[PDB]
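Right, I'll just put the structure down here and ask away after.
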Amino acid sequence: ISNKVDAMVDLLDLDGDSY
Amino acid sequence: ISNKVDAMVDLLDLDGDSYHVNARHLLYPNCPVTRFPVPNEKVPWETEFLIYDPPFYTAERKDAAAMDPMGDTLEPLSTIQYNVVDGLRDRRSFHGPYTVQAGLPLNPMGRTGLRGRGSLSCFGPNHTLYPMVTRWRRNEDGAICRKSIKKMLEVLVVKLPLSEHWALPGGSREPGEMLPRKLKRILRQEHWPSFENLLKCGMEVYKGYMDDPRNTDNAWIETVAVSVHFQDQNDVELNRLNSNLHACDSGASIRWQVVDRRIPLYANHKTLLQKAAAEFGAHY
Amino acid sequence: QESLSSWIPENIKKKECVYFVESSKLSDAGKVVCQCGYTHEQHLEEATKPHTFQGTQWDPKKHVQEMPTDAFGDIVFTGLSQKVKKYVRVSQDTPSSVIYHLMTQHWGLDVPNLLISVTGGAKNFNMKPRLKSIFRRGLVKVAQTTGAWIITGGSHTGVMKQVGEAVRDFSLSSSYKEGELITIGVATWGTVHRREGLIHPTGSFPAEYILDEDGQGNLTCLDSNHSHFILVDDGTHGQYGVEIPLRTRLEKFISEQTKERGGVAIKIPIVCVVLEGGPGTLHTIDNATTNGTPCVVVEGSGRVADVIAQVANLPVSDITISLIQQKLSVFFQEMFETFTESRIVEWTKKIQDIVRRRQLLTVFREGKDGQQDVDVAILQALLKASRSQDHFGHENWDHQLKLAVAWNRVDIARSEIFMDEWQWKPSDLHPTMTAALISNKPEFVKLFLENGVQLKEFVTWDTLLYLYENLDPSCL
Amino acid sequence: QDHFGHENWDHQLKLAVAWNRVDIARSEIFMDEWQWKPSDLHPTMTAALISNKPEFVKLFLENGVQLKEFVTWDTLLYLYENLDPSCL
């Protein structure tokens, strides 16, 4: 559960030439 | 887990020109009266402002001996020369020729909301002198201090006992050259006063009318800004400035000070200092 | 202790002038200066003489002398912490090798798997909070997990002081192996504030050092967060630039030495990240990236940085000097105009050249795209660089893999090394598998099993004999 | 409010700890722009202890006040003058 909810936390706070 | 989920709950439910402000300042000092409201739009004479009704404010000692008896200058006594020295009062502004309003001057900057004499002695301009002494700020090894990028200066300020404000040593230009002898009325020395008077020869900064609480629409205040500077910090000039240690006559306190946008000082004197440091490239 | 204590003067020299003829112009009361004015009536430490030669303008070739240094030892930031730090004063002309040798042997430093040479603007400034956070986070993390040295200047200003704050932040955490993050300071001995405090022969092992922010003129002080401090010197006090000619020599010499663990052996890789910086920083950036050594830049809070962050997308030859003119003008805004027209065309040349090498560089694009984490970015950066290097065959996949496992992290390889486009054959991993075991790294084992290495086909006799030669020496 | 020096940081801090909450000071008083010196907290640290406020103690430790450099003799004599009067 913990590892899963952390993902929610992360998502929720995140959103020429030729010379 | 609980503390973490609460954060989810919280997030989920949540988603100007140069004006004489000290002159327009309500509640003229010590005069238990009020000056007229004069907004930024209608502050100058040239603007359409008909409601204007400034009450005459002349202190009981403003029209006193040796002062302009102009406290009720509607009388013919206000026949003194304007923009021209009428004897003892060189009634003339550095700003320029000030317009006359029925033998009365008008503040050359705009309306002040206060008619009458007030606390200024002579009408129109009232000149004085605020000198300026400046010295760098050296370290223990002899190098000059530095700001983040700019540098540090040291300026001395004299305390006044009943001021609630440290003030630059500037005195009323009652004499011609002894205006700092009004500033140093009890500060420098008796004879060495004349010495510093010779030393008063310096570099000028700015002249003209400045903001102040005691400007009516009639009498305003101008002054002089000379700048003596201590470039090096080990010379006999500075040793003489120390040799001016005869301040024990009527002073509150005297001490150098570093320039700071919040240096405890009189109001406009700070703007003066800002001009002073601007003339050198220091910090602020 | 005394071994190195004697070794240093036995090995290193420090510079000092032997020609005493006063400077031309006077310093801040420093009229007692023979053009350098360290400490004498002249720039003299011996008999204040013209070195038997009244030859004016006696160059450092005709003035300075290198001699064993009385300015080494251990140090401690007095009144700042309890940890100690290593320092040493070093002449200008010194073989890079002997420095490396001191570092590894006499200082007990393990050959690191990564060499982050960070640079930026000596100026002080700030940035957005989110960017600063992710930056310090990813930087310290990736520096620790791979056991990477970290090399930069040491003064208490600029991004050097910024990363100093970063490493000190981790040492505030310092969950375990607080000595993990090792940082070395590369500054110029001429520009030191209270430097006399350690000038002492035969070692000054407990070395107190005062400090004073703004309590100094042009000469600076040290940042108080690095782990080691080398001091380069030419024999001059108020001068700059005595550092770079060696720093380049040094980091280059490290990009050559090889590491060999397990059975694998590789050459150490070196990538440089740069911050706000300025013109000279641009000069060094190009002068490096023309030498394979790739670069990564942060998109945000950078004068010379963000401009390149912007031009990242513009194809080559589409960058007119006028675009640049207004760009630098809107960006500098204090020196925006002091640039001669005889240099802005130089800058067009440089920037267009840099963006031409479309591989050795990398934007960051803070937040929007690909901004997973700073580390993984640096990894892909150095990795793509290695890949672009010319080759004959597919042993380049071998090289990518040997690396990804040299550094401990595995996520990389399983993410991309084994994605596709190689069509390798499992019998082409046994050297790696070997090193995977001897080093006790189970994850990679599970990996090559998932990609089908056949134990029975693998654990042959000789290989077995091998594995029984390199058991961990501590085991009973 | 006008000032001469940096004892204004002293004033902000003396306040932020006069009121019990700490979040303020750690948020901004110690952000930057002062470059204080840890030997310039001992008056505060004193009051932090006598009043039994551990959080601020942890704080000034994080910003490195050196106990050994700190708990001198006289200060010690002090702290033994203002123990909580109720204690046996």
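Just so it is clear, chain B uses Swiss-Prot numbers, and the residues here are 1151-1165, 1235-1503, in order.
Going by what the header records, the deposited coordinates were determined by electron microscopy, 3.8 Å.
The backbone N, Cα and C atoms fix where each Cβ goes, and this holds for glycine too.
Feature annotation from Swiss-Prot assigns ADP-D-ribose 2 binding site to B:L1381, B:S1382, B:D1431, B:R1433, B:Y1485, B:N1487; the stated evidence is experimental evidence. For B:1354-1498, the entry in Swiss-Prot reads domain 'Nudix hydrolase'. Annotation of the mutagenesis experiment B:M1397 to I in Swiss-Prot: Only slight effect on activity. Under mutagenesis, Swiss-Prot gives B:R1400 to Q with this note: No effect on channel activity; when associated with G-1407. One mutagenesis experiment catalogued in Swiss-Prot, B:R1404 to Q, is accompanied by this note: Abolishes channel activity. According to Swiss-Prot, the experimentally introduced change B:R1407 to G is described as follows: No effect on channel activity; when associated with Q-1400. Among the sequence features in Swiss-Prot, the mutagenesis site B:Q1408 to E is noted as follows: Decreased channel activity. Quoted from Swiss-Prot for the published mutagenesis B:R1433 to A: Abolishes channel activation in response to ADP-ribose/Ca(2+).
Could you give the neighbours, burial and distances for every feature on this list?
Other Cβ atoms within 10 Å of the Cβ of B:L1381 (ADP-D-ribose 2 binding site), summed over all protein chains shown, number 5.
Following the DSSP three-state reduction, the secondary structure of B:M1397 (mutagenesis position) is coil. Annotation for B:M1397 (mutagenesis position): same-chain Cβ neighbours under 8 Å, separated by at least 6 residues, are B:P1412, B:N1416.
A 10 Å cutoff on Cβ-Cβ distances gives B:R1400 (mutagenesis position) a total of 21 other Cβ atoms nearby, all chains included.
Under DSSP, B:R1404 (mutagenesis position) is assigned to coil, being neither helix nor strand in the three-state scheme.
Shown in sequence order, B:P1399, B:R1400, B:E1415, B:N1463, B:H1465, B:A1466 are the residues of the chain, 6+ apart in sequence, with a C-beta less than 8 angstroms from the C-beta of B:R1407 (mutagenesis position).
All protein chains included, B:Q1408 (mutagenesis position) registers 17 other Cβ atoms within 10 Å of its own Cβ.
Counting every protein chain shown, 21 other Cβ atoms lie within 10 Å of the Cβ of B:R1433 (mutagenesis position). Under DSSP, B:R1433 (mutagenesis position) is assigned to coil, being neither helix nor strand in the three-state scheme.
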Which chain-mates of B:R1404 (mutagenesis position) that are at least 6 residues away have a CB under 8 A from its CB, listed by sequence?
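The list for B:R1404 (mutagenesis position) reads B:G1390, B:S1469, given in order along the sequence.
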Which one, from the binding-site residues B:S1382, B:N1487, has the smallest tally of other C-beta atoms lying within 10 Å of its C-beta?
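Fewest other Cβ atoms within 10 Å, among the binding-site residues B:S1382, B:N1487, is found for B:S1382.
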May I ask for the distance between B:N1487 (ADP-D-ribose 2 binding site) and B:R1433 (mutagenesis position), taken between their Cα atoms and rounded to an integer number of Å?
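About 13 Å separate the Cα atoms of these two residues.
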Just report the maximum Cα pair distance in Å for the recorded ADP-D-ribose 2 binders B:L1381, B:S1382, B:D1431, B:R1433, B:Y1485, B:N1487, no decimals.
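Overall maximum Cα spacing for these binding residues reaches 18 Å.
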Which residues in the same chain, at least 6 apart in sequence, have a Cβ under 8 Å from the Cβ of B:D1431 (ADP-D-ribose 2 binding site)?
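Spatial neighbours, sequence-distant, of B:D1431 (ADP-D-ribose 2 binding site): B:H1239, B:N1241, B:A1242, B:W1439, B:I1440, B:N1487.
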Between B:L1381 (ADP-D-ribose 2 binding site) and B:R1433 (mutagenesis position), how far is it from one CA atom to the other, in Å?
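Here the two Cα atoms are 18 Å apart.
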State the three-class DSSP label for B:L1381 (ADP-D-ribose 2 binding site), counting H, G and I as helix, E and B as strand, and everything else as coil.
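It is coil.
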Looking only at Cβ atoms, how many others are within 10 Å of the one on B:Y1485 (ADP-D-ribose 2 binding site)?
18
Any idea what the Cα distance is from B:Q1408 (mutagenesis position) over to B:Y1485 (ADP-D-ribose 2 binding site), rounded to a whole Å?
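Distance between the two Cα atoms comes out at 24 Å.
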Determine, from DSSP, whether B:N1487 (ADP-D-ribose 2 binding site) sits in helix, strand or coil.
helix
